[PDB]
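The structure under discussion appears below in the form of structure tokens.
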Amino acid sequence: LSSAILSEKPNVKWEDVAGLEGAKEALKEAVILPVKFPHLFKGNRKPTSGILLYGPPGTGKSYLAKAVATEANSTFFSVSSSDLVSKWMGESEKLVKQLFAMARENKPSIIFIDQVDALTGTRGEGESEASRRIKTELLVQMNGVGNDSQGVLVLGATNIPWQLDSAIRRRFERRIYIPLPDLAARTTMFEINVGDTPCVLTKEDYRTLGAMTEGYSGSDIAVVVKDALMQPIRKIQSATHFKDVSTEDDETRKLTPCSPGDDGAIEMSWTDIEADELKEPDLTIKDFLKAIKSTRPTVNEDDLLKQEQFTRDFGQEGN
Ligand SMILES: Nc1ncnc2c1ncn2[C@@H]1O[C@H](COP(=O)(O)OP(=O)(O)OP(O)(O)=S)[C@@H](O)[C@H]1O
Ligand SMILES: [Mg+2]
């Protein structure tokens, strides 16, 4: 029981997820509240079996689910609809069945169907017979998740709530919107992503970098920082000259790269430096700007519109 389906006791706390305060809240009421106080839900008030998370690409939907499942001391079982409907097309019902199977045997637990939209785009046989089986098998499995037992909740995710099979949509009672990151979020994300790395920037800087990347998403900023992080490696990769900037207090001499005429520079390469005596240059403001300036926000307003529309026409109620 593996491969196409991922398992784990995930370890992501609400604090690990940047901003999304409103969504985080939503989920506590929808998920943690029933879990922790369970027979608050006697009678006609029953808990939610289906929760969809929609938003534009990169806004934390996957991460937040893990966070949910961790904040609900749960086990996380997750499938990638794309793959499921295109790369595992052979054993899709087998896999869907196995997903729900494994969930129930590991109660309490959460199922994460990513890219729920990838179960539609309908034609005649390829994506409308060879596929519709999967749509059904999932639908059937979920008749069993409002019935059978509830210690198993389905979370679904899309970046395209407007391609979500009508039938499938309705099966997710509660729907929640995961927007692009606010300045606040965007700043903590820059910090989170950089964490330990030796780095010049003060908080105000990050504040500014945040300010400078409005429109960017979670993945976007992640790309940026990843990119930014190779500056030091690249620099270390390509002097020429190194310096011994260790102070009277380092155990060992710390040889950082430097301009070639420059006080104390002696010409070498990284291949000359010993294990203990290398000193990666700190990230610089310029490092980050360079990175940002060669990234473009992945999400454009066209997307956002369709996103807001769905919020309006299906956001809440039914539907
Ligand atoms: N709110 C957040 N807090 C911390 N990291 C985030 C956040 N949002 C996005 N990220 C980062 O961006 C990565 C990709 O985002 P996901 O968590 O996959 O959410 P998503 O909305 O499903 O984005 P995808 O997968 O591109 S559609 C994450 O694994 C994190 O590295
Ligand atoms: Mg995702």
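We number chain A the way Swiss-Prot does; in order, the residues shown are 119-437.
Per the header of the entry, the method used was X-ray crystallography, 3.2 Å.
Cβ coordinates are placed from backbone N, Cα and C, and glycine is handled just like the others.
Look at Swiss-Prot and you will find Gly173, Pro174, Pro175, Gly176, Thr177, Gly178, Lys179, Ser180 tagged as ATP binding site. Note: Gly178 (ATP binding site) has non-local neighbours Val135, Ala136, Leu138, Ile296, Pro299, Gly336, i.e. same-chain residues 6+ apart with C-beta under 8 A of its own C-beta. The DSSP secondary structure for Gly178 (ATP binding site) is coil.
Swiss-Prot documents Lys179 to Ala as a published mutagenesis change and attaches the note No ATP hydrolysis. Missorting of vacuolar proteins. Counting only same-chain residues six or more apart in sequence, the Cβ atoms lying under 8 angstroms from the Cβ of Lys179 (mutagenesis position) belong to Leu171, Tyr172, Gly173, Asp232, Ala275, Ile296.
The number of other Cβ atoms within 10 Å of the Cβ belonging to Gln216 (mutagenesis position), over all protein chains shown, comes to 17. Under DSSP, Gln216 (mutagenesis position) is assigned to a helix (H, G or I) in the three-state scheme. Experimental mutagenesis is annotated in Swiss-Prot for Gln216 to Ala, with the remark: Abolishes oligomerization.
Look at the binding-site residues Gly173, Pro174, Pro175, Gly176 and count other Cβ atoms within 10 Å of each Cβ; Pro175 has the fewest.
Within 10 Å of its Cβ, the residue among the binding-site residues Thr177, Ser180 with the fewest other Cβ atoms is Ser180. Apart from the site residues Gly173, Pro174, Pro175, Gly176, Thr177, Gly178, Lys179, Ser180, the chain places the Cβ of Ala275, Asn277, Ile296, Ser335, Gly336, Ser337 no farther than 8 Å from the centroid of the site's Cβ atoms, the recorded ATP location. Listed binding-site residues: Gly173, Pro174, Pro175, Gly176, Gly178. Those with a CB atom under 6 Å from ligand 2: none.
Highlighted here are the recorded positions (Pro174, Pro175, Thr177, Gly178, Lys179, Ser180) whose C-beta falls below 6 Å from ligand 1: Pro175, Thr177, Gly178, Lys179, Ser180, in sequence order.
For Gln216 (mutagenesis position), the nearest of the binding-site residues by C-alpha distance turns out to be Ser180; the candidates were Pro174, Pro175, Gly176, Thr177, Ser180.
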